[PDB]
Amino acid sequence: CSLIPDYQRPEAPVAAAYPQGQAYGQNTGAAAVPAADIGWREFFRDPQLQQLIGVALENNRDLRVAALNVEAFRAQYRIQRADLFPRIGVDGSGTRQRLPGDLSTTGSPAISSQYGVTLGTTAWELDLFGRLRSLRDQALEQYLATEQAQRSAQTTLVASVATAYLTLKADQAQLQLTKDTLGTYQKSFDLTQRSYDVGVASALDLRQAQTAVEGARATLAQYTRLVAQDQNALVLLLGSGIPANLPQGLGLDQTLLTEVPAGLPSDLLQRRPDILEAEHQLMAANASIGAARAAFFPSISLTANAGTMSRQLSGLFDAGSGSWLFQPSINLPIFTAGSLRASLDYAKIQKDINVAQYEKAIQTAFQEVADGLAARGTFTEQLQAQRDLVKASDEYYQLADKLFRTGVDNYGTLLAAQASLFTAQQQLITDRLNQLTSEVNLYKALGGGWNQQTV
Amino acid sequence: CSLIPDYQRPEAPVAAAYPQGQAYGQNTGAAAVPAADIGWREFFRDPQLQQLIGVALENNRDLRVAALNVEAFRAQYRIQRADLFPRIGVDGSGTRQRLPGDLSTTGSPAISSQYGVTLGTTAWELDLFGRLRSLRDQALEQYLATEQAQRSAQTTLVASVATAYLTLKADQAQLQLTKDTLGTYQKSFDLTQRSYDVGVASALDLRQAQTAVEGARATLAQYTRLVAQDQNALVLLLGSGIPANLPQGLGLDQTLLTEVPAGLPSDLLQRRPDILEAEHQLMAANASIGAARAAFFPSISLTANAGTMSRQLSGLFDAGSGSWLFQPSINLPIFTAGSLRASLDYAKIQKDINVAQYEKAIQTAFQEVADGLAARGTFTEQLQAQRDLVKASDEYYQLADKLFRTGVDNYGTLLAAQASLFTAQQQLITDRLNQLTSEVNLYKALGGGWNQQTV
Amino acid sequence: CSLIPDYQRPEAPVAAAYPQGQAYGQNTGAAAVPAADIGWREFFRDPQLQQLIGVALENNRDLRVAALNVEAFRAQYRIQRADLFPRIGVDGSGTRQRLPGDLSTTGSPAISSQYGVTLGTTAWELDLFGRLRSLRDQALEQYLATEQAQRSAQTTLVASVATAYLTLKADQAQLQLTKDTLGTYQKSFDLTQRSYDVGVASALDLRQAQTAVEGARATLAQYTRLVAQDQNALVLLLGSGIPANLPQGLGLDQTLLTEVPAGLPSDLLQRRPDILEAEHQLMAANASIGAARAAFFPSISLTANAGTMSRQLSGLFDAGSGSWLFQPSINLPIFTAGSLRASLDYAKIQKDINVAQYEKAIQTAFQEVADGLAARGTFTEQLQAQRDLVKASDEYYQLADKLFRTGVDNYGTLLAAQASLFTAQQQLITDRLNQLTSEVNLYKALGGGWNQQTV
Ligand SMILES: CCCCCCCCO[C@@H]1O[C@H](CO)[C@@H](O)[C@H](O)[C@H]1O
Ligand SMILES: CCCCCCCCO[C@@H]1O[C@H](CO)[C@@H](O)[C@H](O)[C@H]1O
Ligand SMILES: CCCCCCCCO[C@@H]1O[C@H](CO)[C@@H](O)[C@H](O)[C@H]1O
Ligand SMILES: CCCCCCCCO[C@@H]1O[C@H](CO)[C@@H](O)[C@H](O)[C@H]1O
Ligand SMILES: CCCCCCCCO[C@@H]1O[C@H](CO)[C@@H](O)[C@H](O)[C@H]1O
Ligand SMILES: CCCCCCCCO[C@@H]1O[C@H](CO)[C@@H](O)[C@H](O)[C@H]1O
């Protein structure tokens, strides 16, 4: 039999729909092709990024450990499943003992002997009330949870590799922008030095140009270091070296991702890996509850063997030395100071803990997807405003430069316009990077890229 | 008996008083009503924040798991306490075996049988030297440590909910400030466009106003996203949806907290939950030391039953088939290659580890409270200086605007004054948020809000 | 015998040499004195920092726990090593039972008794196929891994203490710079107030000076708090109070560290502690594999004792009551539904997990050392550019001040120059701190300071 209680999946303690407001667009509703089914080969349009994600999937050591844990829990489940059948082996027993007079069968001190070679099982637990079967089902649910954990680990690895790639590309763009601005500042400083050496353009302008040049140089060194360290982080995430014949990657100013649907919050209960991991852990706790109650009921043991026995060692395997033993045992606990009841309470408490953790996983998934949706709703406006800011700063800088080539305006306003333009372009690169990272993390939260191609 | 060593609480490896310096006010000394006794209903003056903290206490899943762990460790302690009494059950045993001639009692191959149904205990460990009792005391101290951990978890949850609430309110204030500044910039840009279309006010001023407008727009989008995500984080911390009929909350510019006394560092040894958790873990290690030494002394086992026995199955429960078994056993370890000594060394080492962890908990509490006191000592001056900076920036902006409505000054100085005022107000909001968060974290470090009302 | 497989250290899945590029200098190659052998007494030139690192090594509680874990794992290994030898003890057994007629030797209900006091071993497992020896070797490798973990913990503690010291010193430098700039701003504001009260210098300049003063005041309060909290963090890392008679420390503008060689990436396989920890864990998993396969082969048990036995209690220790028991047992598993095979699969999977974790430790070490090398290659240029920026800002500020003491220029340009100089000096202090922290972390990654003096 089985004393495992019925499993009822708890209600999702989240809102029926994703949040709405000044930062959220209209709820799209139920999705035909959910986010978890959109393969990462189609979500990420950059072919070099796709090849890097493949190299990471095949070489990342953390994902390797996450995949091997599934094998380990499968082996543990197979052990627990084997625990049901009798362990049949060959038992070779010998006994030789001296007994005093009052204990020996002859009345005087005597040396008795007894030898046996038998085949059979010792203390086999007949699982009549489903204790070992409940433990086996618990192990099976823990294995399924480990499999879901491996899927979640793959989604996390894909998201992290994409984030590292985009961060390296953004820092390379920043480094190139700093190169260009430093070259412009150095050209301007050389012209101002030529002017200063012939009495024109006071030291003030020369010192101003020198400050600009040195600031650009420091930023150049900083961004060089950042690019090198981003490459290091990408190599670490890949688990292997960067291939030499990578395809041509797409720039930040291009469409890098396919817009992924949000779906309903109920899609997380069936599509997000860690939620299913928590659910399988809950079902494992349920099976453990079953195993714990199986302890109140009678336990049945069987010791059964057949073979040869003799008083002499020379009498072993002789005709007529055959023997067999059949020993059933039934035990029924009557008084366990509170012990079985406390164990059952512990099992119930563990199931409640898994319920709470499953509910919190649902809530965390909801929060992360809602943050991703807020990012999707606001980053378009923020990037458009930053585009317009960079454009207007460029127009202002061009007007100041045209009013400076004519004696109209001075050098300080021109340098201020240059600095504002540089900072605006930096912030534009940063906002692009943040938008892309937010979309990648939303893709990971909705279901990730467990599938390579769209199913 | 009991071989558990005496417990002596280690001296607090911290200073007798909290640090003093340019950032710390005068030490208040011993507090009449300590910080841990001040309820969170009285520490937090915002009624909406109080209702949110209540909803979080009743719905947060992490606190639910922390409370269920106390139940689980209570069940484990009850199991260990039950382990002391004999496990009395009904044993039904059967035996049927064929023996060869030289081993059977008849001289020829014979099939012997034996059946019994008895009531009693098997291998009951008479806890004469306090091994099981020491294990039970270890389980009890671990349960008390779990209870202290639940209290610490509640304090952490209260602090986190308050921090999320204050962060959401501060970002909403930032969003409103950005709305106002963007409206001002748009009005100014429209006036400058009207002027530019009639020959007055050169393109330079128009491009300047456009840059200001676009920057304000980007900041607006950013703060909208931040407010949405802060609401998401608050909802996650609550474990439930935000109620609709919440009371009227207080603004950041109002008195939100009651100033909490610092007390002496010795108050942490009796009022902070995680320190008591570490202390209970240490006492559990002490009881484990007792259980480990109980192994060198003689162990006593008892197998005692009474019931019916027979050679035939039909002879069971017949008159005259009564039987009883009394089997005492005493074992004394003589030679254990180093095994018992190494186990005792392991127990002593575990107690030393718990001592070190208790001392480090004390030190961490001291460091956190000292950081909170430095924040209390410096944030008043910083906020006053920021108030005066915002005031002087407003005066400068008004003077520039009055010198711009008259042809006196130009547009660039006015826009620079506006930008400085906006940044000063942003920094004022940020400093208010940081002061409030520091005070909340100091309240959590001193003892938290385990009590709802002041005891 | 021993069924443990051969151990082959996996190839390092990292590049043969450290990365090269615009941020990396030329690879130095194999180092005569590797980084791990350079003692921290010689790496850190600040004598006060050396004394603080010593106080931390002697008083930090985390390092104390890391050292006690080595003792605990040594005790566990000693237990596993003791498990090989027979446990010889004194067994005192008594038996008194009533048997019915059909089971007693007299044909009628009879009370039989039997007492014995013997010395010997019970169920001693003759480790013929190396199961207990494999478990002992696994425990030994886990102990060696714990020792390597203690070494890694010491390196981490040294790096953290150095980082805290340098951060406190940098924030103190920032606080002094803010003091000086605030004093200058207050002097200028007092002069501007004197001027304004006599009709000279319009309110605009007065409000400008007031804004500067208030900003400097707020920054002063902030840096005071930061210095106090850095001192708190240093005290926490030390595990004890700061000594009063510390030696004279060196300033940030001095040479604080000795340039440490990078060596080859192959040096990490023999010099970095956590990599050796992972390797010892892998060898422990190998020994566990050996123990798991030892289960397929015959197990041998021995129950052997000698002492006195009698039917009466008065017959104990009487002449002629001597007795001895020799009971060998041999078991050979024949049918284990998949159980032994699944356990062996689990052992192999655990060894593969340890292989993957060892490889990932190697990769992480490579990434951290490469980041340190990029920092070493770029921070010199960045600090030189920041030096030149501070110098040019000082020259520009002096020119503006000389053009302001003469009626030439106004107050706004002078204040802007002052603000730029202050920010440049702040960034210089920050860049110095970051360079020093990067070099300290590179020293920790290459091998740390496990040795006090250079070996
Ligand atoms: C011979 C049958 C004796 C059964 C005695 C059961 C003693 C009470 O044990 C009960 O067993 C249940 C399992 O079905 C548990 O779920 C209950 O919580 C527990 O109280
Ligand atoms: C020789 C002892 C005979 C059995 C008497 C043991 C009585 C133990 O009493 C036990 O106390 C616990 C709480 O204290 C309860 O939870 C248990 O239900 C109860 O059995
Ligand atoms: C019959 C009594 C025999 C007792 C032999 C004890 C062997 C030495 O064992 C001792 O036991 C102590 C427990 O009291 C431990 O605390 C000691 O550290 C341990 O060395
Ligand atoms: C058949 C074996 C008879 C017993 C002899 C076993 C001797 C084991 O010697 C053991 O070595 C350990 C360290 O090596 C010590 O810590 C133990 O105190 C010591 O008993
Ligand atoms: C009496 C000897 C019987 C040995 C039967 C071994 C059954 C197969 O067991 C084998 O044992 C090996 C250990 O050497 C393992 O490494 C193998 O993977 C396992 O398949
Ligand atoms: C009374 C039962 C007699 C023994 C028959 C038990 C048959 C169990 O079959 C087992 O199934 C497993 C997978 O399902 C396999 O891995 C095992 O190799 C196999 O032994």
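So for chain C, numbering is Swiss-Prot's, and the shown residues are 18-472, in order.
The header says X-ray crystallography, 3.2 Å.
Cβ coordinates come from backbone N, Cα and C, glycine included.
Among the mutagenesis experiments that Swiss-Prot reports, C:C18 to G, F or W is described with the note: No palmitoylation occurs. The protein functions normally in antibiotic efflux. DSSP assigns C:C18 (mutagenesis position) to coil in the three-state reduction, outside any helix or strand.
The Cβ of C:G216 (mutagenesis position) lies under 8 Å from the Cβ of no residue that sits 6+ residues away along the same chain. For the mutagenesis result C:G216 to A, the note given in Swiss-Prot is Abolishes complex formation.
Over all protein chains present, the Cβ of C:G424 (mutagenesis position) has 7 other Cβ atoms lying within 10 Å. Taken residue by residue with DSSP, C:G424 (mutagenesis position) is part of neither helix nor strand, so it is coil. For the mutagenesis result C:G424 to A, the note given in Swiss-Prot is Abolishes complex formation.
Neighbour density for C:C18 (mutagenesis position): within 10 A of its CB lie 10 other CB atoms from the protein chains shown. Each residue contributes its Cα atom, and for C:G424 (mutagenesis position) and C:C18 (mutagenesis position) those atoms are 99 Å apart.
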